[PDB]
Amino acid sequence: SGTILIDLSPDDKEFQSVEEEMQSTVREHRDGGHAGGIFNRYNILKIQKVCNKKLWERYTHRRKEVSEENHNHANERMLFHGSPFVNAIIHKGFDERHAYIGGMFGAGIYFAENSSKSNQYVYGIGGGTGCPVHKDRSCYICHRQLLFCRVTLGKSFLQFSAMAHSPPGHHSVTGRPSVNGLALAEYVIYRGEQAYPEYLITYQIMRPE
Ligand SMILES: NS(=O)(=O)Cc1ccc(-c2nc3ccccc3c(=O)[nH]2)cc1
Ligand SMILES: [Zn+2]
């Protein structure tokens, strides 16, 4: 594949800032925990930097294209992605196989500001049948993985709300929450080259006291 994973020390500022983004963007979900489990915080077990020259150059090439189409503004974010295919993504990159075909903004690749939103997809859409070992969507034992990804949004189409093409004249879609005042935005891209899987985070959800 060309992918190397470099472990970050918990003493490293980079580990600490990624962990803080993970922990601080947990929220409660309208499903009461059905899909992703019941928790307020995680036990972070490992954070690895994902290093792949080809995939990075694929990303920066597309980033430049988007920037040049948007007054030299890539509108780059760091966003979470959860998927049963995390280990394929880090080796091969994002592509049409990683799209949410039934997503509310069409068939594209979905990312979240709330880590807990991406956690709902670690075992599949709706949490699937939960962890493979115990069949438990709220498993507190099994190790989960999320990606913290560098994403190029460019000019993003704003959708107020409660693989396809991006809307004409746009590079992405932003799903803005219109009902749940505590929810953060979600984003969709329609080209795998617009995201790079920068950090692989291994964690457990923690049972509340
Ligand atoms: N196509 S598939 O076979 O890879 C199944 C799949 C479906 C949905 C996701 C997914 N949906 C989201 C929706 C909103 C916000 C964040 C996410 C996210 O991180 N992942 C991941 C994988
Ligand atoms: Zn389990």
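To match Swiss-Prot, the residue numbers of chain A are left as they are there, and the shown ones run 951-1112, 1115-1161.
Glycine is no exception: its Cβ is also placed from the backbone N, Cα and C atoms.
As recorded in Swiss-Prot:
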- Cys1081, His1084, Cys1089, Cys1092: Zn(2+) binding site (BINDING)
- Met1054 to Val: Loss of activity (MUTAGEN)
- Query: Tell me, how many other CB atoms lie within 10 A of the CB of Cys1081 (Zn(2+) binding site), whichever protein chain they belong to?
  - Reply: 20
- Simplified DSSP label at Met1054 (mutagenesis position) comes out coil
- Query: ligand 2: which of the recorded positions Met1054, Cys1081, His1084, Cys1089, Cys1092 have a Cβ closer than 6 angstroms to it?
  - Reply: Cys1081, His1084, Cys1089, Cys1092
- Query: Just how many other Cβ atoms lie inside 10 Å of the Cβ on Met1054 (mutagenesis position)?
  - Reply: 13
- Residues lining the Zn(2+) site besides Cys1081, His1084, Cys1089, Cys1092 (CB within 8 A of their CB center) are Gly1080, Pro1082, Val1083, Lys1085, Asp1086, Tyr1090, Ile1091
- Item | Cα-Cα distance in Å between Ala1112 and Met1115, where 2 residues go unmodelled | 23
- Query: Looking only at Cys1089, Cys1092, which of these binding-site residues has the biggest number of Cβ atoms within 10 Å around its Cβ?
  - Reply: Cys1089
- Task: Could you tally the C-beta atoms, other than its own, that fall within 10 angstroms of the C-beta of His1084 (Zn(2+) binding site)?
- Result: 12
- Message: Can you tell me the CA-to-CA distance separating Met1054 (mutagenesis position) and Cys1081 (Zn(2+) binding site), as a whole number of Å?
- Response: 25
- Check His1084 (Zn(2+) binding site) against DSSP and tell me helix, strand or coil, would you? coil
